[PDB]
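Structure first, commentary second.
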Amino acid sequence: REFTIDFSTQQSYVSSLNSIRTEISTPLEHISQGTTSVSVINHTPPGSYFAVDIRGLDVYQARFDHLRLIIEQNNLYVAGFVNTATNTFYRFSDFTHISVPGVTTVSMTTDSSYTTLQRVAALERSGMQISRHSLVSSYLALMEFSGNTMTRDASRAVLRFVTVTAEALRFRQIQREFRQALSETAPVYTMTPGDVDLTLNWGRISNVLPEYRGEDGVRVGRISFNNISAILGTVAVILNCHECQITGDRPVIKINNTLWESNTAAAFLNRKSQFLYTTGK
Amino acid sequence: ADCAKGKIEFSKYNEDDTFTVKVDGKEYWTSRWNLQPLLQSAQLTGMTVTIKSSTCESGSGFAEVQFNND
Amino acid sequence: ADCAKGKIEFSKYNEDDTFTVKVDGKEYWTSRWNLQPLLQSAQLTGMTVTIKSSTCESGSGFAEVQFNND
Amino acid sequence: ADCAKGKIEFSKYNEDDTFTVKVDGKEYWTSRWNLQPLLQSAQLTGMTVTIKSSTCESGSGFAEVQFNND
Amino acid sequence: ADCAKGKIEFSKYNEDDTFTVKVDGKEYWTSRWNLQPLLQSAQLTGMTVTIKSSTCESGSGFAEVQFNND
Amino acid sequence: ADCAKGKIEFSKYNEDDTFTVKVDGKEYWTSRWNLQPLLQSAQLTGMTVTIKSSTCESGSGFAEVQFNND
Ligand code: NA
Ligand code: NA
Ligand code: NA
Ligand code: NA
Ligand code: NA
């Protein structure tokens, strides 16, 4: 499947993300209001991907329209990008299982991880700015990119695009914060530590939310949701956990009417007597 | 003997550094410090604990306890 | 006496290795190291704690505390 | 030898301060104090552990255990 | 003085037996072992910690820290 | 040197009381007692840890480790 993510306006952008979500995921029965929900990605074979045509970087203009992201559908990772003018798919090294028919595939030495991209980009996501202008710059960098090894600028472009596409698809919080940059005032979106943390906890969040049954709160590692609007305002799409599991097999523990990721509670309840701990050096 | 089996109703760190837990309506205390986090963790996670001891009268000491997620 | 009952509003490790918790608007500190992680776990999980001491003036010490779940 | 690999079915703090876990239907005890909370947290989250010991019969002791991500 | 306030960005135990945490873009360390589990638990649960010291210089030691859930 | 940076694939309490983690396909042990619960908490929560040591071959010891939130 191919979808467009149109950055022309906040409306076009959110519309685009919502359309993608509806097609690739199904709302959780217990975390759904109207047509805004936390949805679980529908099962698809590994290797299944959907293409995202980037549009609207120059509001409503058919300009800067040769970039397509290839997104692995089951986990929403950006497997690579396609320059549709040259018909070339630059694929990350960890996505050799993704095959795009009809294009020249350039298998890269660079893997898709943020650890790598941030390193090559010499750009940390925490504090990373994204604006319409830097997405255009990002687009130009990707279109100028050629090679089997990502460059700094191409990595910066991918960090920005993954954030506003795949991460926004996962997190309504990021969709909300980033979309402000698309307004006529063209402010700058600055990725926050909290935004980064969400992205880093997506699998954990994914394993927990399906168990939610209206508890007074949800705690997953550093992430806390105090009510359903916090959940809905933050998370839009989660992995189908039916990277969901880190260790163990118990998704959650309800403690004082708060649904905790069990691993989180286990991680602060595994301390022995403090006096013995500190003195036993 | 199995003094009590159930969820911990409350726990309490005492001034003499022992630790009390109320299980199935009876209070027991233990002077074993490492049982403090073990018992508090059981209480927080809703584990069923089985307090075991030579004697089992409420307000009695114990140093054997089984923990079950259920 | 029951000095304060409620959720831990903040906890604080002090330079003298004591540990302070604020419960129901009052601060109490304890020099019992064992209580540090137990109070933090209680704070993290929203346990209702009851600070017990013969002196309940905010700022005073305690070494007895009950932990209750909802 | 790797005696038992699986989730902890129950854990038990013993009167002699050793700590027992039941894994793959067999009980094993350890006197390693540090393993108590580590085994209990593994237990609470369903973490697979591998009990390693010289003897694998239920009732054997162990001083080595691997916490797996299975 | 409140030196830094924020979630813990990373923590690190150093060969010289100091435990560093990075809070609000600044690194501070403590050699109080009591604070290691407290700080790491704060880190993994996303508590807001307030590093307090008379010494707020970057890379300095601290032994006072407030923990808040947020 | 940064020997390995990644999630803990397994941890193991060793017979000599040291504690081993497998990170990036290599095993590292530490005799630092403070690190045991911390490393297990990192494993439980999938924290990326960075093992730093003067030798990086599997089987090397370490006494320095960073706990990150990725
Ligand atoms: Na739409
Ligand atoms: Na759907
Ligand atoms: Na879990
Ligand atoms: Na007794
Ligand atoms: Na007092």
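Numbering, chain A: per Swiss-Prot, residues 23-264, 281-319 in sequence.
If you check the header, you will see the structure was determined by X-ray crystallography, 1.8 Å.
Every residue, even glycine, has its Cβ placed from backbone N, Cα and C.
According to Swiss-Prot, the natural variant A:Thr26 to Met carries the annotation: In strain: OX3:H21. According to Swiss-Prot, the active site annotation covers A:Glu189, on the basis of similarity to another entry.
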To the nearest whole angstrom, what is the C-alpha distance linking A:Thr26 (variant position) and A:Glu189 (active site)?
15
What is the number of other Cβ atoms found within 10 Å of the Cβ of A:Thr26 (variant position)?
18
Nonlocal residues around A:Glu189 (active site), in sequence order (Cβ under 8 Å, 6 or more apart):
A:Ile196, A:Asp217, A:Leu220, A:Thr221
End-to-end CA distance across 16 missing residues (from A:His264 to A:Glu281, Å):
11
